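Worksheet: the structure to be examined is printed underneath.
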Amino acid sequence: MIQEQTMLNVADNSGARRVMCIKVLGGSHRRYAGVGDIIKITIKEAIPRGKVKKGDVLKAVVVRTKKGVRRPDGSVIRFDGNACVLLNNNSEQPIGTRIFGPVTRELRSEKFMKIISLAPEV
Amino acid sequence: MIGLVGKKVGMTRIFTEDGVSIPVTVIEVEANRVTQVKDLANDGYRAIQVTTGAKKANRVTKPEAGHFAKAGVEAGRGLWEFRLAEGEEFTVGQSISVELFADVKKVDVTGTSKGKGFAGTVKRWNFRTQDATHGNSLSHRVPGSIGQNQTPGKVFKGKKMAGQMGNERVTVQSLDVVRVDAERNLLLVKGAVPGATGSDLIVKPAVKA
Amino acid sequence: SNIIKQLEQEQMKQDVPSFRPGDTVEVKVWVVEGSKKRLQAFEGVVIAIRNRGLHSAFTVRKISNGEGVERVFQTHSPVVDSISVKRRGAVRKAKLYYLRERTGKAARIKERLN
Amino acid sequence: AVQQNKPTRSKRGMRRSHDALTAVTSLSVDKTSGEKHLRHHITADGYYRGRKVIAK
Amino acid sequence: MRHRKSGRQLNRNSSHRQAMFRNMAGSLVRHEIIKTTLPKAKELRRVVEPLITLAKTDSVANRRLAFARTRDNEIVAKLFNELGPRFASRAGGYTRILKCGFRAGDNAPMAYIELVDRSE
RNA sequence: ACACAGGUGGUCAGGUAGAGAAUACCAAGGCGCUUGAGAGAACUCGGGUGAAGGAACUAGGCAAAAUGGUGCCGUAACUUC
RNA sequence: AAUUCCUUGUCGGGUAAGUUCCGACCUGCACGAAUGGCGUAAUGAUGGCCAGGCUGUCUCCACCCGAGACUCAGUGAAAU
RNA sequence: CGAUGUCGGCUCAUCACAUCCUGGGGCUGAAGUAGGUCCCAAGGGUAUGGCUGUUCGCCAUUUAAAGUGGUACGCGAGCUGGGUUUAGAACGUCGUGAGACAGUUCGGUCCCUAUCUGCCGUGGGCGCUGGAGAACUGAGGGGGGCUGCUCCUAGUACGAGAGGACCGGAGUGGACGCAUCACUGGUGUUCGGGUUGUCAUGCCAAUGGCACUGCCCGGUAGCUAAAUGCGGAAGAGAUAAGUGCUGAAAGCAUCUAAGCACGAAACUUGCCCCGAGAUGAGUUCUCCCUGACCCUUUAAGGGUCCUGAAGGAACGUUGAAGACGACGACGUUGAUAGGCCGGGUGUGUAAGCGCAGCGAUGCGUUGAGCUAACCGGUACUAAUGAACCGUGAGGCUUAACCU
């Protein structure tokens, strides 16, 4: 789950829906990414009204996971497939000003601060 | 400094109102008794010896009964020795309980690995297995060539080779003491701990740095 | 026995219902996370029931259209508020791991109760 | 093929002495049957360890 | 390994061992005593001890249980009445197995197994 | 070689599923094949069962798995229609 | 090019990567006019490439069942 | 020349350096940052795919790097069969033809009933000096030899400006190695249900076989990586390169010659684990046989009477242990195994009957029936008394003590 050469979903605003995983990165011999991991992406498909180009390369942060996410002392939540939020190449943070879906409250790290500048559930 | 013996009685998620799940291994101690203090056996050093209830005192034969002939006259099924420091000791038979770990944060535990028989080189040393097509002929579980080619004409020493597995000394020295229950003589330590439920597990304070 | 067959008994909640798999329960929690209370709920159908250990884990499947969402719950956790016992269900199986695909008439599970 | 350079009758003994001649168990005799028998097995007298059932 | 696998092999497959015991498992209920080899006389108890346990008191649909072992309704008409209730005070301890001789085609000890309450 | 799961021309056979002499199962028909008695380690061989991905393997999807029948709908490139 | 060694000649396509494949050039060492030219329908236990499905080959082996191997007893060798 | 298995690729290694990356010190056309350079270092680390039989050479993407060389081109009774190595078909080239290709295409195999030697396991022997075992210490030998990413120190000072190390850990991971099943799922032909065709079944209903676990779906004991937690840290020792004194050689000077103190991922420890067949068999503790006669040849034998000790090989009911030994338990005086009784668990509401429905089937009786390995009771069953091998204080010399 969230391996190289296998497809991913988008949670960033007005630029792509369907994208390709090309690097798992973040250290040494790492695998099977959780929410808050950064992944290297190519835009497998775009649409002409959006802000992005097909075949262009960038990073994204994981926000929806087929392996789910842990936080409370005795309950685990999981979803269908895997989705990520697209990042700016050299200044970091999410590209858009809004995010699709309920996503995660477990992710708050300072590289992705825009996620607490929003309210996806409540 | 001293020690005790006990057995594994459970492995449970204990919970908190603090947002942590806390898995613990549960250990119940034998309430083991002192046999003697061992002084003037190594220069500038001291130790304590301990034993437990034999269950059947007729199982000690002449060559093993001697361990208990220096502890009164009869039986105890096992013998254990632990180091002493910063004082001299006199003993009559007083019990050792879990209360020695009420402020000590980490322990040193001798658990030992499970029995696996021959176990197979393919798992005992993670030795590889590929598909049977376009590959190996009739010998696919063995540790490769154990001999040295040509000039040395001898078996390579310390090479990962065939044998037996299990009942090997596995020790853990960084595990967290979670809770003591003194009236029930019970010890709770964080996460999993190796050893069978029949094994007498040795517990000491940690001296790992 | 000095703690075996007694370890869970003094740490489990006695005031908890028996609800079976295939049942629509509603589960409520305060969250806490080592901080402050917030009353939240989760809805769906129970696909595997509680049994073993102090954790006594059970799984709920959301069964909402166009999506697949699954949440595990451990019964004797101190931040559990209530189980609302919302609507009964009756089925011919002990486990329902197939509701990860089939959420139509296969999930319109009979109430059977009066 | 074959075992080459025939060994001495001393060196030959090493291929006999672990299996020829090995020890054997002495014959049992029961407190109520005087016929010699094997340690687990019934006598030619019709009994094992003299044990009877529902008889005096 | 053969890890915690119960019951002796006694050649070939489970249905062949069942067909071998089918030559004697009805004879033990019919005559209340049978002779065979020492290992076979011990293993012939399997399912037959549970069947005498099943025969101590009457319940529904039980006449068909273990019937694939020996498909004879005469030895089954013996249950709940002429065999079973005679052991209801002890709730167990139905049968005893003892040594009686030896074979000559093989070094097999012969043994006899009987019911502890029978008219002969 | 042989007391050999082998080879050998003609013509004959009831139901049940099926187009069928294919094929599956009863029926007529035929059989224990000239070493015995038992157990269940390494390991060698054949098969079935497996989470999420997936051709990355290799000369080559090798091996393995998927498709599989029949009536009706519908039908690309090409055409000597 | 089944036809150019030097040469992965050379542009563009496909792929993350194309001494393979497709279209094409026109200084073909040594193509080319019945020891024939050039093209091709239909065809292949046909050679080369691409797309798609499906997959325990593989990522990573996890597991189980069957048959030998195994022992005693009758018979019991051989190549060197 | 009384044969020498011939390159690649897979599979498995090892010695050592020329330093690719990490450590420690200097140099610089060394401001900060970065680069260029070699001193101490060969300890530990150091790649997957595309196109090429590789090598030479490129492309793609990572790395903390993608460092180099030797080994009958390491590693074919190890594997495969690309390149080389016969037999087929064709395009071009040379030729009378055999045949040739500093020209190509498409096709095209891998022999062996393991004897001795070597290792390794259990068995057995010999043996640590009349004999048996366990523990304890250990000459010694193994394990271990390490780090990505995120951030503050640092947006300083430095520098038109651009940009802007390391100060030692905080947050979070990992190659590699090991162990475990609470997490989270998988597997579970030894447990349960659903179901297609077919046989045994008089027929109908049932039940059980057959289609290897027929096909579909759950799962205990246990297993397990898709899961989880650990360990290469700190301290210490002694050196090299180096920092300096004391000081020649050289009546001065000098850090090296002798001398004196300091000073590294190298070298030795610490940590962790095994070891006394270590023939140099360590050091303890438990346990036990206390008899003579004749003759002689004596580190020896023959003749005789009274006497049989510690122990060990063996025999069990078997599992959580296991090739077989062993290991844990174990012999009626026993809960070791099976049966028995209940408990836990798993499955999912059986048969028959009553009712409805053209019938298929549903509903109720029914929170049913059935159940393995997990657990507490219970002597119903079972687990030799005897015997086999084995004696009489054990060589030489002596301090000491009693005769």
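Recorded method is electron microscopy, 15.0 Å.
Backbone N, Cα and C atoms are what each Cβ position is placed from, and that goes for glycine too.
In Swiss-Prot, the entry for mutagenesis A:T97 to A states: Reduced RsfS binding. The structure shown retains the original residue. In the three-state DSSP reading, A:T97 (mutagenesis position) counts as coil.
Contacts of A:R98 (mutagenesis position) defined by a Cβ separation under 8 A and a same-chain sequence distance of 6+ are given as A:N13, A:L118, in order along the sequence. The annotation that Swiss-Prot gives for the mutagenesis experiment A:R98 to A reads: Reduced RsfS binding.
Per Swiss-Prot, mutagenesis A:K114 to A is noted as: Reduced RsfS binding. Secondary structure from DSSP puts A:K114 (mutagenesis position) in a helix.
The Cβ neighbour count for A:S117 (mutagenesis position), using a 10 Å radius and every protein chain shown, is 10. One mutagenesis experiment named in Swiss-Prot is A:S117 to A, and its note says No change in RsfS binding.
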#### Entry: Rounded to the nearest Å - Cα separation of A:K114 (mutagenesis position) and A:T97 (mutagenesis position)
8
## Note on the structure
Should one count Cβ atoms within 10 Å of each candidate's Cβ, the mutagenesis positions A:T97, A:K114 would be headed by A:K114
### A:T97 (mutagenesis position) to A:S117 (mutagenesis position) - Cα separation in whole Å
9
